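K.L.:
Okay, here's the structure, questions in a sec.
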Amino acid sequence: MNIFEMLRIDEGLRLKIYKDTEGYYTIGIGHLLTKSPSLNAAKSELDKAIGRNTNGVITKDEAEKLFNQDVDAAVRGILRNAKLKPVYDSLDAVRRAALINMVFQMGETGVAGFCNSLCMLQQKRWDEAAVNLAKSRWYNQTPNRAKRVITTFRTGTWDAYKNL
Ligand SMILES: *SCC1=C(CS*)C(C)(C)N(O)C1(C)C
Ligand SMILES: [Cl-]
Ligand SMILES: [Cl-]
Ligand SMILES: [Cl-]
Ligand SMILES: [Cl-]
Ligand SMILES: [K+]
Ligand SMILES: [K+]
C-alpha cells in the first residue's frame with residue numbers, strides 16, 4: 001500500500017464526468033473539475049486540464065496523469081502551509097499518507113480546520129486524535145472513508161486498506 005493505492009481505493013476510477021459525494025463534477029480518480037452546476041463549464045475545465053477536446057471522456061492513462069499531478073500538488077501544498085507542514089513532518093510515512101488523503105478530499109483550508117485533531121496528532125496521542133477526528137462534518141458525510149483514514153492515523157498501519 002502507498003498513497004496512490006490508498007487514494008485509488010477511496011476515490012475510485014471513472015472515465016466519464018460524474019458527480020462526487022458533494023454533487024460536484026469530477027472525473028478520473030477524484031479530479032474535481034468545478035463546483036459550477038454547469039456541465040458545459042465542467043467539460044471546458046476538462047479539456048483545459050487534458051489539452052484536447054475530450055467531450056467529457058478520458059482514457060485511463062489520462063486519468064492517471066491528472067491523479068499524479070493532483071497527489072504531487074497536494075503534498076507540495078502541505079509543505080508550503082505553515083499550519084500543516086509541522087504536523088506532516090512529525091508523522092511517519094503511513095500517517096503522512098492519511099494526512100495527504102484528507103487534503104486531497106477537502107483541501108488545505110479544510111484540513112487546517114482540524115487544528116484540534118492536528119495538535120493531538122503532533123503530540124502522538126493517537127486514540128485521542130482518532131476520537132476528535134470523528135467529531136466532524138467529514139466523518140458524518142463520508143463515514144466509511146473517514147473510518148479508514150482515522151484507523152490509519154490511530155494505528156500507523158494499512159489495516160483499513162488490506163481487504164480492499
Ligand atoms: S492547527 C493549530 C496549530 C498547530 C497544532 S497544535 C501547530 C503546528 C503547533 N501550529 O503552529 C498551529 C497553531 C497552526
Ligand atoms: Cl488540472
Ligand atoms: Cl475512455
Ligand atoms: Cl475530542
Ligand atoms: Cl464514505
Ligand atoms: K470520487
Ligand atoms: K480531489
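Cβ atoms here come from the backbone N, Cα and C positions, even for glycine.
Swiss-Prot feature annotations, pasted as is:
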- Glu11: active site, proton donor/acceptor (ACT_SITE)
- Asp20: active site, proton donor/acceptor (ACT_SITE)
- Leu32, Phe104, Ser117, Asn132: substrate binding site (BINDING)
- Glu11 to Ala, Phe, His, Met or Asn: Complete loss of enzymatic activity (MUTAGEN)
- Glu11 to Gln: Complete loss of activity (MUTAGEN)
- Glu11 to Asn: Loss of 84% of enzymatic activity (MUTAGEN)
- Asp20 to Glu or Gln: Loss of 99% of enzymatic activity (MUTAGEN)
- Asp20 to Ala, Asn, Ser or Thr: Complete loss of enzymatic activity (MUTAGEN)
- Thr26 to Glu: Complete loss of activity at neutral pH; covalently bound substrate (MUTAGEN)
- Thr26 to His: Facilitates transglycosylation more effectively than hydrolysis; covalently bound substrate (MUTAGEN)
- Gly30 to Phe: Almost complete loss of enzymatic activity. The enzyme is destabilized by 1.5 kcal/mol (MUTAGEN)
- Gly30 to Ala: Almost complete loss of enzymatic activity (MUTAGEN)
- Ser117 to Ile: 500-fold decrease in enzymatic activity (MUTAGEN)
- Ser117 to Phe: 10-fold decrease in enzymatic activity (MUTAGEN)
- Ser117 to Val: 50-fold decrease in enzymatic activity (MUTAGEN)
- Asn132 to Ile: 5-fold decrease in enzymatic activity (MUTAGEN)
- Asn132 to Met or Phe: 2-fold decrease in enzymatic activity (MUTAGEN)
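Are these features on the surface or tucked inside, and what are their neighbours?
P.N.:
Non-local neighbourhood of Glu11 (mutagenesis position): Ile29, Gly30, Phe104, each in the same chain, at least six residues away, with C-beta under 8 Å from its C-beta.
Long-range C-beta contacts of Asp20 (mutagenesis position), restricted to its own chain and to partners at least six residues apart, with a cutoff below 8 Å, comprise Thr26, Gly30, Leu32. Mapped onto three states, the DSSP output places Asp20 (mutagenesis position) in coil.
Cβ neighbours within 10 Å of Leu32 (substrate binding site), excluding its own Cβ and spanning all shown chains: 18.
When secondary structure is read from DSSP and collapsed to three states, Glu11 (mutagenesis position) falls in the helix class.
The 10 Å shell around the Cβ of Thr26 (mutagenesis position) contains 22 further Cβ atoms across the protein chains shown.
Secondary structure at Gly30 (mutagenesis position), taken from DSSP and collapsed to helix, strand or coil, is coil.
Around the Cβ of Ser117 (mutagenesis position), a 10 Å sphere holds 23 further Cβ atoms from the protein chains shown. For the recorded site, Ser117 (mutagenesis position), the DSSP three-state label reads helix.
Under the DSSP three-state reduction, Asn132 (mutagenesis position) is assigned to helix.
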K.L.:
Which of these recorded positions (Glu11, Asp20, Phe104, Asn132) have a C-beta closer than 6 Å to some atom of ligand 4?
P.N.:
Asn132
